[PDB]
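Novice: Pasting a structure here, questions to come.
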Amino acid sequence: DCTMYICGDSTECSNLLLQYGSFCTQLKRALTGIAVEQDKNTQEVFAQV
Amino acid sequence: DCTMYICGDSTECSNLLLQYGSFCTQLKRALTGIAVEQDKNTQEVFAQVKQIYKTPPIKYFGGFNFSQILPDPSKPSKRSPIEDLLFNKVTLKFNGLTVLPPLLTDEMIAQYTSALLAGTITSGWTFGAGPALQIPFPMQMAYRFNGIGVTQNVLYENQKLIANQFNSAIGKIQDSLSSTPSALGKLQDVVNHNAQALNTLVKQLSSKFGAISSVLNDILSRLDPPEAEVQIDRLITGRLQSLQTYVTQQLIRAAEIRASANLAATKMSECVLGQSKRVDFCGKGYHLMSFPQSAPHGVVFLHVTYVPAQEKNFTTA
Amino acid sequence: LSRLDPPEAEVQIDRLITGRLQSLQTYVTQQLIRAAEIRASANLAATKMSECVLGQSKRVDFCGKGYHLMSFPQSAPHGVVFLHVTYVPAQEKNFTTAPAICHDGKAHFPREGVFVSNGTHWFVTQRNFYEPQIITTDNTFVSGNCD
Amino acid sequence: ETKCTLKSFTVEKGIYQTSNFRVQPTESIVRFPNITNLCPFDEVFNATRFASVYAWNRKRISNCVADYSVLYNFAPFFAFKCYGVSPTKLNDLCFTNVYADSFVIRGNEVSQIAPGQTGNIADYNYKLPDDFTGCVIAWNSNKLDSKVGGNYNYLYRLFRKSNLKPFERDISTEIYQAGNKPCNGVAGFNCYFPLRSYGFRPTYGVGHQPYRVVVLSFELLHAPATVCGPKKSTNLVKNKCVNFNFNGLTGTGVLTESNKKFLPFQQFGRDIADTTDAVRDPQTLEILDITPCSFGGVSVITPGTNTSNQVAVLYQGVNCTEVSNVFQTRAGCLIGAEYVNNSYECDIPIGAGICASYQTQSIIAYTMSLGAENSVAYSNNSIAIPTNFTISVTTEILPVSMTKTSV
Amino acid sequence: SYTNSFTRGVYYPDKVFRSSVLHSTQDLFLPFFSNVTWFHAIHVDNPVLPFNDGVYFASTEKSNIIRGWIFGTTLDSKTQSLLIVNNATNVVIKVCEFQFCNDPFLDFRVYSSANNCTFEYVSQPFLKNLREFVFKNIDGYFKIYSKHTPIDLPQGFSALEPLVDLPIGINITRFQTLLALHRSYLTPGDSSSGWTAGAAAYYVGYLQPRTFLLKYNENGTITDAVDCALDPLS
Ligand SMILES: *[C@@H]1O[C@H](CO)[C@@H](O)[C@H](O)[C@H]1NC(C)=O
Ligand SMILES: *[C@@H]1O[C@H](CO)[C@@H](O)[C@H](O)[C@H]1NC(C)=O
Ligand SMILES: *[C@@H]1O[C@H](CO)[C@@H](O)[C@H](O)[C@H]1NC(C)=O
Ligand SMILES: *[C@@H]1O[C@H](CO)[C@@H](O)[C@H](O)[C@H]1NC(C)=O
Ligand SMILES: *[C@@H]1O[C@H](CO)[C@@H](O)[C@H](O)[C@H]1NC(C)=O
Ligand SMILES: *[C@@H]1O[C@H](CO)[C@@H](O)[C@H](O)[C@H]1NC(C)=O
Ligand SMILES: *[C@@H]1O[C@H](CO)[C@@H](O)[C@H](O)[C@H]1NC(C)=O
Ligand SMILES: *[C@@H]1O[C@H](CO)[C@@H](O)[C@H](O)[C@H]1NC(C)=O
Ligand SMILES: *[C@@H]1O[C@H](CO)[C@@H](O)[C@H](O)[C@H]1NC(C)=O
Ligand SMILES: *[C@@H]1O[C@H](CO)[C@@H](O)[C@H](O)[C@H]1NC(C)=O
């Protein structure tokens, strides 16, 4: 969680985090791509039949 | 541009940027290595042949129909109807971020694909292992059938049925590719990722990164330079940290693309330029031949597969 | 540590440490990427060594372009050089070819090779070396009539 | 430049990127809207008659700009002093309140109108704060505020119980108690009237002649900012990237004609990547597109210092109609090479199917050839049977390990 | 009464132009499908309407039955209270230091007894006859959006264009409507002057800080908005 890992239960830290840029929506976009990729590797070898 | 992306039209920012180190000559050295690598992946799969072969004028190969894979002289761009359908489905200077065009355009790759098609249709597999040898296409099909264990008599006798089945499959492959719009997903995903990685850098420039503003002309006009050095330093740090991760992601994606291109070149060499005995490397089933087709950012292999059917029970000893 | 006093020079040391750590992190990342690439290249080289030096492979351009016969490895300070021996046909000649031969009302097909013809004559030869041999029953098999 | 960017002395054969081509701006426009509701400063500087000191007037001009051109009101000022702000930089600074006070005093009494002054006027009539931020303008008004018989219309306070506070106004005309008893409010011995007359005459000396004085008090508090607008500038220069400062929106680029119809109340414009691509001119209602100033990359295509030193200069991704055979390609344009029409083998890649080399003479430029041409005769009754064999060797070099390093 | 404002209460967030793009901004907007108060049967009490985050004033007034609005702190003596009175060919925007009555009516010219105004701000006159207004106070700027659109609130989409800005900073917590009719009642205390006139309804809906995603077309007119904390699809 880009919001909770960097800013623990603080609204001012959350307001300050949005000024850094779009890293919060890219670090979570890459990790979910990693997960969807990992959900495909287990289907090219075992789900061949 | 390491100078223009971090420092917009400011000589003092340029003087301050050289004190950070040699990152400006390394981030541009890695990206040009990525580009030279990308200019090589398109030559290990499409530029495997030495001499360009052409299709004979007589369009009678023995009963088969290759009009959908051979180039069309009517369209000024020499491509096949399948290549034309694939080209109409891939949906493709603002700030110090430029897009370098590839060396081999969509016309030379099409010529290489047509040459490979002519070599694999007229000559068979000899065009990829030495001098090209002419051979009738039914005899090449008999060769490929005997290579997998099936006798040549079933093809020399039931030639019309095999030809009609191949023509029906070639005609239905177009409808199959046109039915699912997400068929060319692997070629659109890379383009979307590249566009997103190229557009996320301009969106992060508007961030203040801790300073009062985001543009240099405002900081260099509201505050005095002797007391505005830390703001420019923080802005340069923030704009360099956003570019280092971009270069890292670009290197990772370039390594992935290089691995995919090596796999595609291996498949082209072992499936198009000859017949392979592997199970699911040249298609699911018994591989016979493979036809390549170009695409704005990839290659589509059409694998011809011989599948048994209508089996019957018998006694064995 | 000699021009400015310690209690107020902490921010300079902090910035220097941050800059020297950010310059090492990217170096470690580039080293990891290059190590992954070298590992992939070494896996490919080991596969080629096992499938080309330690036996003959039927792949087209995996053990050299052409028809692979054998492979000799050679070491190098940071790599391996494979010398692949390739048999390439040459000096080809035009001939007449036919699928089968109709004799005694039966269609006979060649066992190995193809029916070669050079003018009012027919022989049997392989698909890689011209060797004219008379059409006998040993190199031919019946599979029905010529209809 | 190639040897500089490569850090070497013997460059090899190939293409190398050294620098980037950037067109510098020639001029720099400002354009901010027409100068409109002008304040009335002449209403206080060109008044038919000023007010007394004991009842000095105070005018507040608001949402009315601040054009400081006081020079035209009798330029030969006797006292033009500024406190807290410099004389001319005054004209280009914003403030919340621009209070303007006016009154008439004697020539020798103008010194009392200043921060930290003592006397009759400064203490009993008009007191300025210690940290006063403003200007004090005083000019002679003998002809206007003096008569042959004496102008007794201007009165001033001479006695007061205590000193007035900064910017304090007191109209009280009560009998000043100079003695011990209150006097019951009657003028007599030890009970004098506070206000006294002036009686300006044209025969008085410069020290006693009347002097119309006006103070410009500038306040800057938590509120909006609606004054200070003497902002003005150049004409539109179309087709040539300049520095534009349109209504605060600053940038560098070309302002081209548009066809996108904006909203009447809409002035700015941004793209999908947060880039200003259109701005409305403040003077005349017309939208102009901001196109990025021409930029790309310069690259040297050198055949190597081994053979010769004649190089070619390639501008990538930019049409070179604006700022040695010029030829336009699809990947840029190169100068220093001739476009040869016979296709050869590619040696130095450029882009979009164009390659360069040394013909041996000068750098050439040709479309790369994909290989030789050979059309085999495909017949259903013909075959090509080999006769001879060739035993060849193929060399394949592949890396295995790397250099183990540690930090 | 209580009704729903389905897809109304949107305006331009900033004086910037766009061309067929999407812009997400965290502003003070009216929540879609909210519960606004339809005060159509209140023909002159209950003038206690707060101004915490603003007000969304919607009306279908026939022709010139409204006379203006008043926005004050507490409507007491020596309290800054802005009065925007719309005449036939001119509007008057003055802030007064005066104690206003329950329902100051206009048909009269002087609202209270001891009026004391101090500002000067004159502008263009403002006043199937939908008249949408959105009032707010931020950065010391009493900001208003006005729109005159034809047809209750329909299911269409129409943005609110910023028309007039005026700098003032006060604790605006007041809101009341000024009607117009025939029977003249000078009595301020008597809050009962119902006259046979057209339909009168002053909509009241409070704004909220929300994130809105607006779609700007090729001409730069907001034609769609999807909200962000009302439906999971949004
Ligand atoms: C081959 O297929 C195409 C497309 O269906 C058709 O137009 C053409 O006439 C066919 N040619 C032959 C040889 O039947
Ligand atoms: C063969 O017989 C078995 C048993 O009856 C049956 O399950 C199977 O489907 C049959 N297969 C064919 C090919 O007829
Ligand atoms: C065979 O004859 C054809 C047609 O004349 C010619 O194109 C081809 O080169 C000849 N090939 C050989 C090997 O003689
Ligand atoms: C072809 O070669 C065979 C074997 O040498 C020979 O018997 C035959 O006469 C030749 N035919 C002609 C016409 O060249
Ligand atoms: C400026 O003056 C010109 C010429 O009178 C007029 O056309 C234009 O509308 C004015 N613009 C503004 C912003 O007042
Ligand atoms: C220069 O050219 C000579 C002659 O062709 C060649 O022997 C030599 O290796 C070249 N040296 C370099 C640095 O390219
Ligand atoms: C590039 O230059 C040519 C020659 O003047 C001109 O048509 C135009 O400026 C450019 N061409 C295109 C279509 O980019
Ligand atoms: C090459 O020749 C073609 C045909 O004459 C001509 O159109 C083209 O401009 C030539 N290109 C050059 C200038 O080399
Ligand atoms: C709206 O408010 C009324 C009265 O409070 C209530 O009865 C009704 O259920 C509410 N409706 C919504 C949309 O919540
Ligand atoms: C009010 O409206 C009347 C009728 O149009 C008009 O005569 C009068 O001047 C207006 N007063 C103002 C200026 O508000």
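We number chain B the same way Swiss-Prot does; the residues here are 737-828, 854-1078, in that order.
Cβ atoms are placed via backbone N, Cα and C, with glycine included.
Got these off Swiss-Prot a minute ago, pasting:
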type    : residues         : note
VARIANT : B:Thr859 to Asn  : In strain: Lambda/C.37
VARIANT : B:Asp950 to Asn  : In strain: Delta/B.1.617.2, Mu/B.1.621
VARIANT : B:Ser982 to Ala  : In strain: Alpha/B.1.1.7
VARIANT : B:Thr1027 to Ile : In strain: Gamma/P.1
Novice: If we check Cα distances from B:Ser982 (variant position), which of the variant positions B:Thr859, B:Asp950, B:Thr1027 wins as closest?
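Specialist: That would be B:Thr859, the closest of B:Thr859, B:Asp950, B:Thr1027 to B:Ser982 (variant position).
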Novice: Which of the variant positions B:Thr859, B:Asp950, B:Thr1027 have a Cβ less than 8 Å from any Cβ in chain D?
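Specialist: Of B:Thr859, B:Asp950, B:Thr1027, the entries that lie near chain D are B:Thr859.
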Novice: Given B:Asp950 (variant position) and B:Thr859 (variant position), what distance in Å do their CA atoms have, once rounded to a whole number?
Specialist: 20
Novice: What's the number of neighbouring CB atoms sitting within 10 A of the CB on B:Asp950 (variant position)?
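Specialist: I get 11 for this one.
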Novice: What is the separation, in Å, between the Cα atoms of B:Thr859 (variant position) and B:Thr1027 (variant position)?
Specialist: 32
Novice: Could you tally the C-beta atoms, other than its own, that fall within 10 angstroms of the C-beta of B:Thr1027 (variant position)?
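Specialist: By my count, 18.
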Novice: If you count the C-beta atoms lying within 10 Å of each candidate's C-beta, which of the variant positions B:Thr859, B:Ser982 ends up with the smallest number?
Specialist: B:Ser982
